[PDB]
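Asker: Have a look at the structure that comes next, please.
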Amino acid sequence: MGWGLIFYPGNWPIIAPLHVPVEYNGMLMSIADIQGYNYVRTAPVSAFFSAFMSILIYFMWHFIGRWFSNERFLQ
Amino acid sequence: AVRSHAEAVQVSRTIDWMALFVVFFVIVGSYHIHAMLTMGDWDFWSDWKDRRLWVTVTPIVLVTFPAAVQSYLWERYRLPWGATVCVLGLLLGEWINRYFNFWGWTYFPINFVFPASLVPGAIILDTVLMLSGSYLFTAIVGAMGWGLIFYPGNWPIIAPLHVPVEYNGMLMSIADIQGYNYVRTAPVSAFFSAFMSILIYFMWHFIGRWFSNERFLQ
Amino acid sequence: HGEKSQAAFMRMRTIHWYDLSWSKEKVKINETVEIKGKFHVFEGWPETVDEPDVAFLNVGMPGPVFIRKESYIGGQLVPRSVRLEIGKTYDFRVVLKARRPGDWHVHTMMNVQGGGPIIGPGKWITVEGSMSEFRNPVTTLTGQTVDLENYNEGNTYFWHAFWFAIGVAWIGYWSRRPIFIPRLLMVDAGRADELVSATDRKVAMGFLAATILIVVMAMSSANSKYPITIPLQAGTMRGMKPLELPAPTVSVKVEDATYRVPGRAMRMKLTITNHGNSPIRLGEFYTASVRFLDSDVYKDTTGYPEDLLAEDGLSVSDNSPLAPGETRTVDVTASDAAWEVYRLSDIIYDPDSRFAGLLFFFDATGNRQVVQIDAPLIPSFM
Amino acid sequence: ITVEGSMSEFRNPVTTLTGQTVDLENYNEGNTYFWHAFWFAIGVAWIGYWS
Amino acid sequence: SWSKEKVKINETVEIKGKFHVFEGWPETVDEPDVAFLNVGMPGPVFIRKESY
Amino acid sequence: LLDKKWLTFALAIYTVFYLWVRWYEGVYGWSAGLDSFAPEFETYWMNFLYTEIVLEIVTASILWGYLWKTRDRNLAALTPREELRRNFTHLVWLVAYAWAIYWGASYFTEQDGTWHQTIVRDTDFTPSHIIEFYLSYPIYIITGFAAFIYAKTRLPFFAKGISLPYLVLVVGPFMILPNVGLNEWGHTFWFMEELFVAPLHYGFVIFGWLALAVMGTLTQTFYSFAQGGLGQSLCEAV
Amino acid sequence: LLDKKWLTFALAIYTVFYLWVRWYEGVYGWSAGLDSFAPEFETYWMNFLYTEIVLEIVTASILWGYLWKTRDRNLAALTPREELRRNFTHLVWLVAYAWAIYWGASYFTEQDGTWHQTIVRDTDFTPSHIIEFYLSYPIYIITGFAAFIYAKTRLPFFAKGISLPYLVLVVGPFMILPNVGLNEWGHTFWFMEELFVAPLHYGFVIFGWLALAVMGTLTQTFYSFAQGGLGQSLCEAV
């Protein structure tokens, strides 16, 4: 639960400055947008969802890890 | 503690009732959530009780619990009402809701939001497993029956809703008019559904083995 | 109810509803109220909304406080889903019969396929009377005239009770005997099979045969009465007749359009340019069900919902007649509490700050031109 | 197309609707770094304490 | 139209005509974005030399 | 002596409470509960939420807190006479659980089902959401735990190790938090409309099926009855 | 005596080699490595490929060949004194593996990640492909095997039967051939664009998770230390 929830607020201090509004050539855009636009490559329900989901994943992977801890020999 | 083997009868009896209540409502609760969650609401509306989708998904998605609790109450108590308890749970659960909410709360006719009838099938399941006490046998002809019987099992309720009406220039069945009026916001189908119920009864027979599991942990 | 919380730009750039009219504001049980109007599917339809290939003309109310007797898009009755085509304008007509006494906020909405109920303006309509008065009669092609309120009710009930009882009867039969802790133990140490015997397995097949029997008897008995039956009629109606609109005589150009942060108003700088031949003035900007008027120019008479009508909400920097051939740039401000009440101000949380509306122009003798505008709408905070 | 000059010459200035004018080349760079280091250090601090 | 009703092995028969795709095409049928002009017979009792 | 109508409490306590609720929404379903952006919602409905969450954390802490401390320390030697009385009270806890589940998983659930059909939701916090998710579910989960703990702390057999079916039976409820909460969450990308057939709802179905662990729990409960010196008098007299 | 800086080799041997590589592409990434249909690609980049594949088959045959023949035949009786020295050298092999994996699975992998963003690929044989797939991966797989074999042939405990976690740890790498190669293969029908979220890449993720078998391998390695007469002096002195 925590792992999921904390994530976005955990990034917010880094991210926020990138979300200041700019009128770029007549169109609203956030700095972040302008960045992707310029440098050429080729809503906390979202949080809750992700926490609720992490639970089944932590869980499923707790057992997956039991197997990778396995100590057998073969033949 | 135990005085006489006659008071012993009285405890086992007053247990029978209490346990039955638990078993029954815990079914009503979890079985209903299952119908709900794995549905696009055909059960809610008289004009979603169609020949393809309703007839196909409904028996399939519903064999699950019966199959699972069948694998317990018979295996461990020789109590052959596994399937029919489930079915009754869902039905009560839904009727209480359809009456006091779908009608009482918000005002949808009953002749519109009534649920699908389920008992016939569960009887076939329960009896077929009881006679010739082979689960494999039930999974094949038992689930077969459960699937097949379903639509004919609803036909006496449904049929009057399918009389043709020329409604404002367009053919519509009563059922159509109902959904149209009360504002919200083809036996290969049978066979399919029977053929499918088999793999589902089957898969869920084993799922039920696990829910019967009696371990302790640490 | 249910707009407001949905994305402000979805609401601006999805379906535009105008020339709305409601035949009555107060109505008796079993009486009719007729909703009319027009809607345009916006050319710049949002990506997140499946095109209306399969849409349905619904009604926005708290359940069947009214029943929909009839609905029409173009000339045609529309009980199915229908394929509407982006860019086009249609006229609709919903006809409602009153059923539950009270005060209802009735909307006209579109069931817009892949994600979204597209909810139009809602108007308060009052039903007086008793629900016990309501009738929903319908005559079949089979002779009989029935009341849909209660048709087939008793039947439904019977068959459910009957089967339900039989389910009980079965568990009942087994539960005359003790159910758990003795039967459990018997199975355990030593064999079960003393638990079930003859007097039991006769009843088992009694039930089994009785059940198949009653089902088939019942079915072909239900087939005997009701020998004429059709399948559920369904399937999207294509070929919806759209409305043939005259090419507009005015053309506008939106240069910048801004809104104040904590505010109740949207400014936009338009270059209106009047082709065609009669001095024109701007009388309304419609945006998201919210209608902003210059009352120096136009006055609603249709009784448009009071919370959505901004009587002199719209102010033009210069709203003198715009002569034919002439073309001017003008600063326009749409302003009214409705902008904050219906949360168009919530565009600041949307991933696509672009608006869309309809402007309505009126010449001297009072005939009108509708141009549609859309553009990016930019916030200003400082 | 041929570019002559020094990458150190490049500026990407942008003025916000918020008053400030920033250089996109380096805007928010130090911030990004700080928060990553800080958290990274704390991760180390935790394994450090146990180790 | 069908150029002949009776034909010898290795002979040609030519089918002509027109078809209209109905404006109110059913939902259950993918629009003919990818359609193929076939021939309805019991296998290669004829071979399709050409289609236009 | 034996098993009292301390049971009648268990049955009527929910019944009364939830019948008061059904009245309460019954009158404020329409009135306040339609438009969430009206201030009569933030009082009759939102305040209701904050009240219940707080009351639940509290009663949960008190109810589990109570029983864990009054855990029978000297369990090693106490009579079959009470190993029955206690076994019976345990069964009352289970009746209370099952009843609590009924209300949550059947009643208020399919009610919310009807509510969605009749109004387009203004919040993830409709009346029936305030009641279905954040009142109904916490209650049956708290009841769930109570029972579990009672058994672990009051009865040998169940005191030895962890019952897997009983753990599944009480933890499944608790896991339905996001499971039933993904109902509206999941259904928002491909299709925002609350289609119950959508994969977003499959977590509710899977966690709802964990209620079938009641069969394993009851089998273990009846085995606890047989170990406690019971099932030998009339059983052998049969 | 004990454990030498034969280890310093293991750490610097990759570091130097791969830092030479990063320079080498660094200068020919641009120049030859942009247009693959230029003849400077068939010399500075294609020849590089053929060279490495051959060098890898060879060194692999020599490296595994060597160790399998120098397998300690008379293992039955050799001192705890060396059952430590050897255990330590084994651990050096594992450090070499882990280091080799770092370069392959982290470094050159997410590098190729950047490369895709900046030029549309002319071949399945870009510079970073020549290096990521056909240099980087074979190397850490060869290192992988080496270690495995060393352990099997040099240490009792590991000489008895096959370690499942160690087999998974070295075979997972080798299975990533098509797994990581389906990256571009799979993504071509529904969507040719190299979207890392595409099902075509899921084999790389599954084979990447086989690296977690290092935890099972290390547990078995530390158990081999404890069986070899160690972990009893200071351990009991604690």
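The numbers used for chain C are those of Swiss-Prot, and the residues that appear cover 33-414, in sequence.
Per the header of the entry, the method used was electron microscopy, 4.8 Å.
Positions of Cβ are set from backbone N, Cα and C atoms, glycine also.
Copied straight from Swiss-Prot:
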type	residues	note
BINDING	C:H33, C:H139	Cu cation 1 binding site
MUTAGEN	C:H48 to N	Impairs activity of soluble pmoB construct
BINDING	C:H48, C:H72	Cu cation 2 binding site
MUTAGEN	C:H137 to A	Abolishes activity of soluble pmoB construct; when associated with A-139
BINDING	C:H137, C:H139	Cu cation 3 binding site
MUTAGEN	C:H139 to A	Abolishes activity of soluble pmoB construct; when associated with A-137
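Quick one: how deep are these features, and who are their neighbours?
Answerer: Other C-beta atoms found within 10 angstroms of the C-beta of C:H33 (Cu cation 1 binding site) number 19, with every protein chain shown included.
Other C-beta atoms found within 10 angstroms of the C-beta of C:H48 (mutagenesis position) number 22, with every protein chain shown included.
Taking the Cβ of C:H72 (Cu cation 2 binding site) as centre and 10 Å as the limit, one finds 20 other Cβ atoms among all the protein chains shown. In the three-state DSSP scheme, C:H72 (Cu cation 2 binding site) is classed as strand.
Look at C:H137 (mutagenesis position): DSSP puts it in a strand.
Applying an 8 A CB threshold to same-chain residues 6+ apart, the list for C:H139 (mutagenesis position) reads C:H33, C:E35, C:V91, C:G92, C:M93, C:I151, C:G152, C:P153, C:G154, C:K155.
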Asker: Around C:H137 (mutagenesis position), how many other C-beta atoms are within 10 angstroms of its C-beta?
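Answerer: If we count other Cβ atoms within 10 Å of C:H137 (mutagenesis position), we arrive at 18.
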Asker: Where does C:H33 (Cu cation 1 binding site) sit by DSSP, helix, strand or coil?
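Answerer: For C:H33 (Cu cation 1 binding site) - judged by DSSP and reduced to three states - the answer is coil.
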Asker: Recorded positions C:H33, C:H48, C:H72, C:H139: which sit with Cβ under 8 Å of a chain F Cβ?
Answerer: C:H33
Asker: At the level of the C-alpha atoms, what whole-angstrom distance separates C:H72 (Cu cation 2 binding site) and C:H137 (mutagenesis position)?
Answerer: 22
Asker: Roughly how many Å separate the Cα of C:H137 (mutagenesis position) from that of C:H48 (mutagenesis position), to the nearest whole number?
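Answerer: The Cα atom of C:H137 (mutagenesis position) is 19 Å away from the Cα atom of C:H48 (mutagenesis position).
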